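Visitor: Here it is: the structure, laid out below.
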Amino acid sequence: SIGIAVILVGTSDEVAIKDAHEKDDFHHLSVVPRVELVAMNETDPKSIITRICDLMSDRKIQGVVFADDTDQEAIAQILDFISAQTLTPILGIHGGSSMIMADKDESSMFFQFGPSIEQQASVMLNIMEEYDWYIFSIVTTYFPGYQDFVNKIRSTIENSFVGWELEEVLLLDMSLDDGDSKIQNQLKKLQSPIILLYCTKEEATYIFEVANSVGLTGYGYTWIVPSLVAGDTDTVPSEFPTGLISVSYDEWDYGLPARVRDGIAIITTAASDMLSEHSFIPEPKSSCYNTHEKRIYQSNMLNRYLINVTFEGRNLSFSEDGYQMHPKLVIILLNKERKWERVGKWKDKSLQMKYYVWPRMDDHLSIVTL
Amino acid sequence: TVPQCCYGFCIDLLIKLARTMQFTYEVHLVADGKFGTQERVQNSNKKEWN
Amino acid sequence: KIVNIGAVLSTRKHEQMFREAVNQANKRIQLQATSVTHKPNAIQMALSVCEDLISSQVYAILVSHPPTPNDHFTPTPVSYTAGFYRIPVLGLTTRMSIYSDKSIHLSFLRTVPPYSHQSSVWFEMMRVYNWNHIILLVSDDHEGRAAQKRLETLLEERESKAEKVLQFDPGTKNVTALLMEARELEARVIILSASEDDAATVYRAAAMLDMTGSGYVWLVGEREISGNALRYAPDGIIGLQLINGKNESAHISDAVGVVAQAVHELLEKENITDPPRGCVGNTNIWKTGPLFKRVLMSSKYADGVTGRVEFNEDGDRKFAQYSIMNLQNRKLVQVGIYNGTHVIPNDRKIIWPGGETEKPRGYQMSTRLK
Ligand SMILES: *[C@@H]1O[C@H](CO)[C@@H](O)[C@H](O)[C@H]1NC(C)=O
């Protein structure tokens, strides 16, 4: 009899979600969970605070799953703030709540659906050895995770039998005033035909425009960007160079209805296995105000068990940093009419591309030998 | 670990150094039996000698 | 035009002093005052910050420590709530080192330096007293790591590593094993960085192991002097004291003096837009605040009532004043003054541990080798 809340933002097929909620078989474990579908606008952090406070004070909610449709980044930090301050477990399955943060608080209670920076770098390195692109350079800005990104490649390519060649790393700052001239001047030093970028959408567009002023976005240059650069497939800034390669979370065939059921199953099985063995379950005084003394009962055991679950032949174990540790990834490409096309799929360190040779989009000759 | 006996070219050069430099010593063998190189451990940014 | 400012204080007298200060600064562009009290929980702080940000549409917020001793968790909601909309916040009496991370706190500045910055006082005492062999004893926290990192960066300049670094888990009741290892080393100068409650545990073990007699030198910080640490503390310990770190009234006056300098120079620029007063309404980032923080950080205050006020490229106070204290006969007497760059002792004499009156060698060369 654990109270689980479901939150949707903006327009969504709520009736479809309600219909697909009753699609799991949980009769082999005493859960009898409660489901509460609530919808609200994207007004502000204060509305979010009030919403979770009122819901928790309404009727004994023991867990929350949060969904979203916007591209906001600070919403993940806000939800982590509530997660740390009040011990209720919440999950971020879609939208801006799925964006990765700098780091989780030690006492925080938060898990997200999506790969980390290290896993994304490892994935995008495989794409470069499917096609023998051994010459590349790295350019990035000041973001919570920039060092780890470059450190991952530096650690991976230093001990390899493949011949990796790295040509300089740039750590340009976009917050400087009148530094655009210096940025443009230092962008001319790039010579490798493969460029790796680590930025956010706005400064990604700014950098793309600056580079197009130099002009190295036209024929013999290829750019690879992580998942958060594109962010949402529907809108294109139109200053993105044609032929851009990006990695993204699998959303085409991983419908929102399955995510809610998966999160509910994870929460229910974690609570059940923690309840049965320890003969205990936390049902705190469900009031959002006056939580200074609410820390009487520790709930870290639930946190300790939330990182190892499985159901319906699937692995959903989380990581210590709060990421999925085993996601499903896809590779998208930008074609002439601005749109993202699904090129390849990645799973369990194994890459599976739909092409055998990269299409070119003369002084390129064929050679035959024996 | 068990006590053992050691002698050779390097052992009696240490004895000459100790007498001239007026110090007292205790000796032991290296645990892993390696001269030493720099490696990386368990997916970390640090790099440490063995 | 009229531009108002806001602040977060917890004292009626402090509110009256702020009113007097703003009235005086009006005689120096019309600026008003808006302040509120403190709540016993953080979510109330966040909601009150957003509600009162909507009420006045201020450009900056001043925050000081409450009567609470720790003063660590209290500033966190204000920083997040302000940071979300990108509005600068001036911190007055915060010493925790977490607020020095730009990624976690995008908009936060310091009026006083962090606890971890008081390691250049230690570096200068090592240079004037020709000490080259020290033992660094720190706790495994974010506070200890920054203090360790600063000391190793400073020492690496001369290419003189610390002899050894020992880490103990926070909130422990057994440090005998750690202290035994430090007693079999060459150095006799010990630097300790921990909390007041935790430091007293180390002091009792040190006196039991006869590590507080003649030939030993202890260098500690402000936390290791305050609290119940003086109840269990051997004589001759050299501590530190901030010149005006406990005077919140002085910080309020000069903090207003420097923000009023920026507000004069902020409205004299093109493309300036008032930050939105739509707490509930707006989820966008104000274009004013990346440029505002740049000029605010470089706004070198000519002269104030607490000395020259400047900022490094981290939003931290520069050129602070420290008093080198000394514990003799259960009473502390001041011995020297460090004006940021040099140490000038007074006519008072120094009593070293064990009752001797002579600088110690701080070294005991061993004649047995491994
Ligand atoms: C600080 O101490 C130094 C010691 O050499 C002295 O020259 C200087 O006048 C003092 N005051 C200031 C403001 O630097």
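Following Swiss-Prot, chain A shows residues 34-394, 403-411, kept in their order.
Per the header: electron microscopy, 3.0 Å.
Using N, Cα and C of the backbone, Cβ positions are placed for all residues, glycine too.
Features from Swiss-Prot:
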BINDING   A:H127, A:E284  Zn(2+) binding site
MUTAGEN   A:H60 to A  Normal zinc binding
MUTAGEN   A:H127 to A  Reduced zinc binding
MUTAGEN   A:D283 to A  Slightly reduced zinc binding
MUTAGEN   A:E284 to A  Reduced zinc binding
MUTAGEN   A:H311 to A  Normal zinc binding
MUTAGEN   A:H359 to A  Normal zinc binding
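Help me picture these features in the structure, burial and contacts included.
Guide: In the three-state DSSP classification, A:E284 (mutagenesis position) falls within coil. The number of other Cβ atoms within 10 Å of the Cβ belonging to A:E284 (mutagenesis position), over all protein chains shown, comes to 14.
Neighbours of A:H60 (mutagenesis position), defined as other CB atoms within 10 A of its CB across all chains, total 7. According to DSSP, A:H60 (mutagenesis position) sits in a coil region rather than a helix or strand.
Annotation note: A:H127 (mutagenesis position) sits in a coil segment as assigned by DSSP.
Every protein chain considered, the tally of other Cβ atoms within 10 Å of the Cβ of A:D283 (mutagenesis position) stands at 14.
Following the DSSP three-state reduction, the secondary structure of A:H311 (mutagenesis position) is helix.
Annotation for A:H359 (mutagenesis position): same-chain Cβ neighbours under 8 Å, separated by at least 6 residues, are A:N348, A:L349, A:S350, A:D381. Mapped onto three states, the DSSP output places A:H359 (mutagenesis position) in coil.
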Visitor: Measure from the Cα of A:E284 (mutagenesis position) to the Cα of every one of the mutagenesis positions A:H60, A:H127, A:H311, then give the nearest.
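Guide: If we rank A:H60, A:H127, A:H311 by Cα distance to A:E284 (mutagenesis position), first place goes to A:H127.
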Visitor: For the mutagenesis positions A:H127, A:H311, which Cβ has the most other Cβ atoms within 10 Å, all shown protein chains included?
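Guide: It comes out as A:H127.
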Visitor: Determine, to the nearest whole angstrom, how far the Cα atom of A:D283 (mutagenesis position) is from the Cα atom of A:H60 (mutagenesis position).
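Guide: Per the Cα atoms, A:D283 (mutagenesis position) and A:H60 (mutagenesis position) stand 30 Å apart.
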Visitor: At the level of the C-alpha atoms, what whole-angstrom distance separates A:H311 (mutagenesis position) and A:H60 (mutagenesis position)?
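Guide: Their Cα atoms are separated by 21 Å.
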